[PDB]
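> Sending over a structure as structure tokens; questions will come in a sec.
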Amino acid sequence: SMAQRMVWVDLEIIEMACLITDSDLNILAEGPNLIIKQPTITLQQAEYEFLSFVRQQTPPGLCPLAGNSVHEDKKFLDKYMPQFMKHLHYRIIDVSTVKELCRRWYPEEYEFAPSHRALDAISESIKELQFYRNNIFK
Amino acid sequence: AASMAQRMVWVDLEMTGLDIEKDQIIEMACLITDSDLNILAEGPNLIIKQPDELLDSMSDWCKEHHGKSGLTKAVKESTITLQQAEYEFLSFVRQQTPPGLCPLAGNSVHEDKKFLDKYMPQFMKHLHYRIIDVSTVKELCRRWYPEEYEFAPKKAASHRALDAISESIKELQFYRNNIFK
DNA sequence: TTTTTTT
Ligand SMILES: [Mg+2]
Ligand SMILES: [Mg+2]
């Protein structure tokens, strides 16, 4: 149950946001919503805020990053926030993977599927994945 | 047309490790499928020469697995450079997919994409930036369809690139058959 | 139908 949580992140100067859902996409906890300079708070202090947050919310090594094309976020975080990424699993929940499958296999449904703030990007991604679960999964 | 744009470029790599700063690609395979996972074309399946020093320095997992599979020896014997490998894979996908439109596909293929973005950038210019990560569907199956997840394929025949692709396609087909509407 | 591993 705790091992099936998801760590949703989005990055957009860089703005970073994070929140936790359970396996059924219900939001359990809101994390930091912070601004850093591209390599207002230092990268190291930001990384600590996000690491402390996920330490309070997920078991070590077990939970994946989640978001739209979150592999791009993961490339950045693997390089610049490696201690945060050490807390997470290496697999991801890439909502855009489900988007590409929906477009191919469920074109009718795809036509109805779901700001530039990071927290809004997370909210949209969760809503999009919930739409896929409701409309194209068994 | 739209069908061609809905093809998928399935790739799997073997590397000397997971450190993007120092590790190198040693094996690569590529298959093209249509949108319904039928294999349309089998691309190059190449073992890429890398320095002896790098292979002797590999992690314990890599030394064990790449030794027992025969990969380390084949790497030492290979005459295929990274640049020539990239030439052959780009020639292949140019023949098979429209530029910029088709995604990489495979299990946790974001890791392969990190390595290809670094070491085969011209190949990656032909591809979309989105991926079809079968392990995303795996993680959703584990959560939402735990009974079905018991019966999903998980392990390839070998830690070799072409066998990994084959298993990844079969795993995605299993999910389509068992957990999609 | 499977065989807790991105390399
Ligand atoms: Mg694989
Ligand atoms: Mg393998």
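The residues of chain A that appear here are 38-49, 60-86, 114-188, 193-216 by Swiss-Prot count, in order.
Positions of Cβ are set from backbone N, Cα and C atoms, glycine also.
According to Swiss-Prot, the feature active site maps to A:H194. The Mg(2+) 2 binding site annotation in Swiss-Prot covers A:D47, A:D147 and rests on experimental evidence. Looking at Swiss-Prot, the entry for mutagenesis of A:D47 to A says: Loss of 3'-to-5'exoribonuclease activity. Here Swiss-Prot describes A:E49 to A as a published mutagenesis experiment; the accompanying note says: Loss of 3'-to-5'exoribonuclease activity. Here Swiss-Prot notes a mutagenesis experiment, A:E146 to A, with the remark: No effect on 3'-to-5'exoribonuclease activity. In Swiss-Prot, a published mutagenesis experiment is listed as A:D147 to A, annotated Loss of 3'-to-5'exoribonuclease activity. In Swiss-Prot, a mutagenesis experiment is listed as A:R178 to A, annotated with the note Disruption of homodimerization and loss of 3'-to-5'exoribonuclease activity; when associated with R-179 or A-179. Annotation of the published mutagenesis A:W179 to A in Swiss-Prot: Disruption of homodimerization and loss of 3'-to-5'exoribonuclease activity; when associated with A-178 or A-215; the original residue is retained in the structure shown. The mutagenesis experiment A:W179 to R is recorded by Swiss-Prot, whose note states: Disruption of homodimerization and loss of 3'-to-5'exoribonuclease activity; when associated with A-178. For A:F215 to A, Swiss-Prot lists a mutagenesis experiment annotated as follows: Disruption of homodimerization and loss of 3'-to-5'exoribonuclease activity; when associated with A-179.
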> Do you know offhand how many angstrom separate A:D147 (mutagenesis position) and A:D47 (mutagenesis position) by C-alpha?
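The separation of the Cα atoms works out to 7 Å.
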> Fewest other C-beta atoms within 10 angstroms of its own C-beta: which of the mutagenesis positions A:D47, A:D147 fits that?
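Sparsest of the mutagenesis positions A:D47, A:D147 by Cβ contacts within 10 Å: A:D147.
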> Given a gap of 10 unmodelled residues from A:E49 to A:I60, what is the distance between their Cα atoms, rounded to a whole number of Å?
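The separation between A:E49 and A:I60 at their Cα atoms is 8 Å.
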> Sub-8 Å Cβ contact with chain B: please pick out which of the recorded positions A:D47, A:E49, A:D147, A:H194, A:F215 have it.
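Only A:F215 pass the 8 Å Cβ test.
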> Hey, which of the mutagenesis positions A:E49, A:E146 is the loneliest by Cβ count within 10 Å?
A:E49
> Around the Cβ of A:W179 (mutagenesis position), how many other Cβ atoms lie within 10 Å? Please give the count over every shown protein chain.
17
> Determine the most Cβ-crowded residue among the recorded positions A:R178, A:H194, using a 10 Å radius around each Cβ and all protein chains in the structure.
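For the recorded positions A:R178, A:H194, the Cβ with the most other Cβ atoms within 10 Å is A:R178.
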> Quick check for you: of the recorded positions A:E49, A:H194, A:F215, which have their Cα within 10 Å of the Cα of A:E146 (mutagenesis position)?
none
> Considering only the mutagenesis positions A:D47, A:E49, A:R178, A:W179, which residue has the minimal Cα-Cα separation from A:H194 (active site)?
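Its closest listed neighbour, by Cα, is A:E49.
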> On the three-state reduction of DSSP, what should I expect for A:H194 (active site)?
coil
> Starting from the Cβ of A:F215 (mutagenesis position), draw a 10 Å sphere and report how many other Cβ atoms land inside it.
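For A:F215 (mutagenesis position), the count of other Cβ atoms within 10 Å is 16.
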> For the stretch where 27 residues weren't modelled, take the C-alpha of A:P86 and of A:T114 and tell me their separation in angstrom, rounded to whole.
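A straight Cα-Cα distance of 13 Å links the two sides of the gap.
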> If one measures from the C-alpha of A:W179 (mutagenesis position) to the C-alpha of A:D47 (mutagenesis position), what distance in angstrom results, rounded to a whole number?
27
> Return the whole-number Å distance between the Cα positions of A:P188 and A:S193, the residues flanking a gap of 4 unmodelled residues.
13
> Expressed to the nearest Å, what is the distance separating A:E49 (mutagenesis position) and A:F215 (mutagenesis position) at their Cα atoms?
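Spelling it out, the Cα of A:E49 (mutagenesis position) and the Cα of A:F215 (mutagenesis position) are 30 Å apart.
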